[PDB]
Amino acid sequence: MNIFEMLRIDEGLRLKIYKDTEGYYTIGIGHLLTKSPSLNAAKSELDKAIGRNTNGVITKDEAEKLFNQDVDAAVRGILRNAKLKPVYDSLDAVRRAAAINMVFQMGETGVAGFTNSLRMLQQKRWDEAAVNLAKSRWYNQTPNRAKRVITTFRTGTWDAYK
Ligand SMILES: [Cl-]
Ligand SMILES: [Cl-]
Ligand SMILES: [Kr]
Ligand SMILES: [Kr]
Ligand SMILES: [Kr]
């Protein structure tokens, strides 16, 4: 297991524009296109991201290309964020994949808002952090995915994905 395989399980792969769990236009492996309710706007952003007139449809390869860019951006976002970097650097490799997952889902900002949990993770208080992490809109809205990520921080193993 690794970060790619992990997010590929949590996000799925769809070659035509679809709405995600929040009703926003997305494509591929969880690539958010726009929060706008306009399909045309979505189609606009997709073409711009791909570099061709796609007509709302992309290939497997193109999806994978966006995904790689998205994972890279997520990592870079963490490393550049002053509240996140220290936590991430204190973690082992598995737990770091959990942190990248959360960032890919909710954005750096979002994650940077879990103050209390960030601190517990940094102190290595796993059980305590897992309980605090569950007290969130994130967990109530996508509970099965949240449970998988939380178990990953809790145990430091890939069992929830096995
Ligand atoms: Cl892009
Ligand atoms: Cl879920
Ligand atoms: Kr983090
Ligand atoms: Kr995190
Ligand atoms: Kr977090």
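Don't overthink the numbers, they just go from 1 along the chain as shown.
For all residues, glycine too, the Cβ spot is worked out from N, Cα and C.
Noted in Swiss-Prot for the protein shown:
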type	residues	note
MUTAGEN	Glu11 to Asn	Loss of 84% of enzymatic activity
MUTAGEN	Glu11 to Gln	Complete loss of activity
ACT_SITE	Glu11	active site, proton donor/acceptor
MUTAGEN	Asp20 to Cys	Nearly no effet on specific enzymatic activity
MUTAGEN	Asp20 to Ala, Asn, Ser or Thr	Complete loss of enzymatic activity
ACT_SITE	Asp20	active site, proton donor/acceptor
MUTAGEN	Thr26 to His	Facilitates transglycosylation more effectively than hydrolysis; covalently bound substrate
MUTAGEN	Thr26 to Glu	Complete loss of activity at neutral pH; covalently bound substrate
MUTAGEN	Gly30 to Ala	Almost complete loss of enzymatic activity
MUTAGEN	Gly30 to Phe	Almost complete loss of enzymatic activity. The enzyme is destabilized by 1.5 kcal/mol
BINDING	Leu32, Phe104, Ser117, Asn132	substrate binding site
MUTAGEN	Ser117 to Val	50-fold decrease in enzymatic activity
MUTAGEN	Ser117 to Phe	10-fold decrease in enzymatic activity
MUTAGEN	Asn132 to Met or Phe	2-fold decrease in enzymatic activity
MUTAGEN	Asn132 to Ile	5-fold decrease in enzymatic activity
* **Packing count at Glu11 (mutagenesis position) (other Cβ atoms within 10 Å of its Cβ)** => 20
* To the nearest whole angstrom, state the Cα distance for the pair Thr26 (mutagenesis position) and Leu32 (substrate binding site). => 4
* Asked: Near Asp20 (mutagenesis position), meaning Cα within 10 Å, which of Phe104, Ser117, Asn132 (recorded positions)?
  -> none
* Check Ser117 (mutagenesis position) against DSSP and tell me helix, strand or coil, would you? => helix
* Including all protein chains shown, what's the count of other C-beta atoms within 10 A of the C-beta of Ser117 (mutagenesis position)? -> 24
* **Spatially closest candidate among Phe104, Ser117, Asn132, the listed recorded positions, to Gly30 (mutagenesis position) (Cα to Cα)** => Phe104
* Filter the candidate list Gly30, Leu32, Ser117 of recorded positions, keeping only entries whose CB is under 6 Å from an atom of ligand 5. => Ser117
* Asked: For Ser117 (mutagenesis position) and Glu11 (mutagenesis position), what Cα-Cα distance in Å is obtained after rounding to a whole number?
  -> 23
* For the mutagenesis positions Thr26, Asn132, which one has its C-beta crowded by the most other C-beta atoms within 10 angstroms? -> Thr26
